[PDB]
Amino acid sequence: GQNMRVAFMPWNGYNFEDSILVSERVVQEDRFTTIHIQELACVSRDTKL
Amino acid sequence: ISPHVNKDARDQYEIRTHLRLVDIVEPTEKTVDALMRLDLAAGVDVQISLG
């Protein structure tokens, strides 16, 4: 992963007991963007007709 | 064509009957099913001999 600059503090409860507050900068830098390659198949069969 | 006498006034008509033969050797179930699901123009008689 990436080494993010973190601080330990309550901030209006948006990090409530499991939650994480993330600055817009990290999403502006494409810190965590990832590529997913999906495979879709269209088959065709010599049907009885 | 004359309702009375006039023996020499006549009309000749004709009913032409055309015949076409299609022989399908080595039939397959697929071919037969396609032929079944294919519908032909009406007023055309089709007789199928088998063997």
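All residue numbers given for chain A refer to Swiss-Prot; the residues shown span 797-845 in order.
Each Cβ is built from the backbone N, Cα and C atoms, and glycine gets one as well.
Quick look at what Swiss-Prot lists:
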- A:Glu813 to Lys: Disrupts the enzyme's active center (MUTAGEN)
Cβ neighbour count within 10 Å of A:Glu813 (mutagenesis position): 5
In three-state DSSP terms, the structure that A:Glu813 (mutagenesis position) belongs to: coil
